[PDB]
Amino acid sequence: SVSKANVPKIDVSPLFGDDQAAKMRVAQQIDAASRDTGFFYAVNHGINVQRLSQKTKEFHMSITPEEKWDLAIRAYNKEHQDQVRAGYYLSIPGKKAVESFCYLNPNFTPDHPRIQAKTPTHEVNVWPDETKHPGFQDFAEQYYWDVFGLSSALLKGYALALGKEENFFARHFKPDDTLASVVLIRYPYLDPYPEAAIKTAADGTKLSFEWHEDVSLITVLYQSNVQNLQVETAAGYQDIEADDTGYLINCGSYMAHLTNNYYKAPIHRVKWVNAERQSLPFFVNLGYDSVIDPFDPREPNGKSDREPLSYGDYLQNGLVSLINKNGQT
Ligand SMILES: CO[C@@H](C)[C@@H](NC(=O)[C@H](CS)NC(=O)CCC[C@H](N)C(=O)O)C(=O)O
Ligand SMILES: [Fe+3]
């Protein structure tokens, strides 16, 4: 009834090493995948995803309602005016099923110059009490760095794929200032599952989250082995198979901008599934003042009629618009 999307499995291990020819062969596969459905699985990525899953499960299943208010973002807790991005996003039983915890760069500390300046989109992370969640903060911060590593390698692949030197994106993706986020999303099993938490697409498909493009350079996603994603193709919406051993990778609308839509931000959506599962994105965001000059890999002189857009500008307005379009998560 719905056809399977072409989502290749790409061994990205050469992107960590020094074999330039092998790196170019990976880059070709990323180009291919980016020009086709816009999705691929990164395999041989080196990340312990089963441990991520386990640690995340321990957290979601032990956090209490009291803790969630204490950690809640501003949209749920008016007292937490600084928490626009980082913290807990509550469920609303009977209305909204999904809940999550988002955290930013661990280097956004109280002394960070961007935190001092109160620059939008920079926040100091909030964490649960260590005795209630032993090891969690340390685990999560280390995870950030492990997926940051993977991400840097991927960005070397995308840069090569676009005819650039391998540090073309990665030079703007830096430990000290990246706006990248981790979200630890819980999609619950509910019996009965409230109809109010289920959206219906124009084509009749039951959804948890409507069609959209990502607010990211690239999105680096772990999920449970429960099929849920669809991508819009010329042949209609197609199902993206689950693979809980790989990371699902796609471009966001910043990459679209930079490449003049050579690498499109694929339009996708999340089907409603009544299952207890995890969706753990890392949104690969650059620095607040990062600007890459837009170019066009299909044009002889490489020139584009797109204007430079700073990442911070892109991100703050992106995140607002996505809430407007698709609802407060
Ligand atoms: C596969 O979809 C994934 C990534 C997940 N969806 C999302 O995470 C959605 C749409 S990409 N993203 C968002 O809602 C943006 C969140 C940004 C975050 N609060 C930040 O401050 O950086 C899900 O709904 O399971
Ligand atoms: Fe998305």
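To match Swiss-Prot, the residue numbers of chain A are left as they are there, and the shown ones run 3-331.
Per deposition record, X-ray crystallography, 1.8 Å.
The backbone N, Cα and C atoms fix where each Cβ goes, and this holds for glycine too.
Residue environment of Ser281 (isopenicillin N binding site) contains 22 other Cβ atoms, counted within 10 Å of its Cβ in all protein chains. Swiss-Prot lists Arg87, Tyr91, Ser183, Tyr189, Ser281 with the feature isopenicillin N binding site, giving experimental evidence as the kind of evidence.
According to DSSP, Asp216 (Fe(2+) binding site) is assigned to coil rather than to any helix or strand. Note: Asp216 (Fe(2+) binding site) has non-local neighbours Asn252, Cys253, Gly254, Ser255, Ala267, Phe285, i.e. same-chain residues 6+ apart with C-beta under 8 A of its own C-beta. The Fe(2+) binding site annotation in Swiss-Prot covers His214, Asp216, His270, and the record cites a large-scale study or a structure entry as its basis.
Annotation for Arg279 (2-oxoglutarate binding site): spatial neighbours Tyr189, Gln225, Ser226, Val228, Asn230, criterion Cβ-Cβ under 8 Å with sequence separation of six or more. In the three-state DSSP scheme, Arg279 (2-oxoglutarate binding site) falls into the strand class. Under the heading 2-oxoglutarate binding site, Swiss-Prot lists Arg279.
Annotated domain 'Fe2OG dioxygenase' per Swiss-Prot: 176-288, in sequence order. Secondary structure of the domain 'Fe2OG dioxygenase' (176-288) per DSSP (helix as H, G, I; strand as E, B; remaining residues coil): 9 helix, 48 strand, 56 coil.
Swiss-Prot documents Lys98 to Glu as a published mutagenesis change and attaches the note Strongly reduced the catalytic activity. Sequence-distant neighbours of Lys98 (mutagenesis position) (same chain, six or more apart, CB under 8 Å from its CB) are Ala198, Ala199, listed in sequence order.
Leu223 to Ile or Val appears in Swiss-Prot as a mutagenesis experiment; the accompanying note says: Strongly reduced the catalytic activity. In sequence order, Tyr249, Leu250, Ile251, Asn252, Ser281, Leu282, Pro283, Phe284 make up the list of same-chain residues 6 or more apart from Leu223 (mutagenesis position) whose Cβ falls under 8 Å from its Cβ.
Other C-beta atoms found within 10 angstroms of the C-beta of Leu231 (mutagenesis position) number 23, with every protein chain shown included. What Swiss-Prot notes for the published mutagenesis of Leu231 to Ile or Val is this: Strongly reduced the catalytic activity.
One mutagenesis experiment named in Swiss-Prot is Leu231 to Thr, and its note says Abolishes the catalytic activity.
Among the sequence features in Swiss-Prot, the mutagenesis site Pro283 to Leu is noted as follows: Abolishes the catalytic activity.
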The one of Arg87, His214, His270 whose CB sees the fewest other CB atoms within 10 Å, among these binding-site residues: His214
Recorded positions clustered about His270 (Fe(2+) binding site) [Cα within 10 Å; pool: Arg87, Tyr91, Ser183, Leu231]: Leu231
Using Cβ-Cβ distances, find the residues under 8 Å from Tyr91 (isopenicillin N binding site) that belong to the same chain and are at least 6 apart in sequence, listing them in sequence order. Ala74, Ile75, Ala77, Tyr78, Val100, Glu101, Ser102, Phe103, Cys104, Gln330, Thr331
From the Cα of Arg87 (isopenicillin N binding site) across to the Cα of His214 (Fe(2+) binding site), what is the distance in angstrom? 19
Out of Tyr91, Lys98, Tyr189, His270, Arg279, which recorded positions have CB atoms lying under 6 Å from ligand 1? none
Given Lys98, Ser183, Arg279, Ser281, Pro283 as the recorded positions, which ones have a Cβ positioned under 6 Å from some atom of ligand 2? none
